[PDB]
Amino acid sequence: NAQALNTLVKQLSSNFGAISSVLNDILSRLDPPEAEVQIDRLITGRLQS
Amino acid sequence: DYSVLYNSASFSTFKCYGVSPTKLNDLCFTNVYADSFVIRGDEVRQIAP
Amino acid sequence: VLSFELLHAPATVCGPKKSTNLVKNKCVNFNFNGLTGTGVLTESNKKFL
């Protein structure tokens, strides 16, 4: 269970082809739909994780 | 600041790559390098990342 | 061409951006040098270099 959770949590640090691993960076850097493009990559990656 | 630059000279092309132009006054600039060069009008479209 | 970095050096340029007083112990939104987030702020014992 520790190996599973410390993988599930550590996958939050992964980029999945977005501009950053941390969602607040995207929301504080880009705007309009160009931000949501990167958010959909993070959603798909974190969801599959 | 860029809002004090419209009164001195009317900019014909103000496009910011990788950052929104309306979010420049909401962040903090870091290491601003001025790269000025005069080229032909038929070569401005080639200058792009 | 104006080239500048984001979140790679301490603040020294910035822009015409309002800065608040600090608050502690409350749940708050925060923005430190462009690091936007939400949480509780306190002192710390942490031995930062």
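Numbering of chain A is taken from Swiss-Prot, so the residues present carry the numbers 955-1003, in order.
Method on record in the header is electron microscopy, 3.2 Å.
The backbone N, Cα and C atoms fix where each Cβ goes, and this holds for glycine too.
Residues within less than 8 Å, Cβ to Cβ, of A:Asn969 (variant position) and separated from it by at least 6 positions along the same chain comprise A:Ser975, A:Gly999. Quoted from Swiss-Prot for the published natural variant A:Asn969 to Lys: In strain: Omicron/BA.1, Omicron/BA.2, Omicron/BA.2.12.1, Omicron/BA.2.75, Omicron/BA.4, Omicron/BA.5, Omicron/BQ.1.1, Omicron/XBB.1.5, Omicron/EG.5.1.
Looking at Swiss-Prot, you'll find the natural variant A:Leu981 to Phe noted as follows: In strain: Omicron/BA.1. A 10 Å cutoff on Cβ-Cβ distances gives A:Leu981 (variant position) a total of 14 other Cβ atoms nearby, all chains included. When secondary structure is read from DSSP and collapsed to three states, A:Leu981 (variant position) falls in the helix class.
Looking at Swiss-Prot, the entry for natural variant A:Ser982 to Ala says: In strain: Alpha/B.1.1.7. Packing around A:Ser982 (variant position) is summarised by its Cβ count: 21 other Cβ atoms lie within 10 angstroms of its Cβ, all protein chains included.
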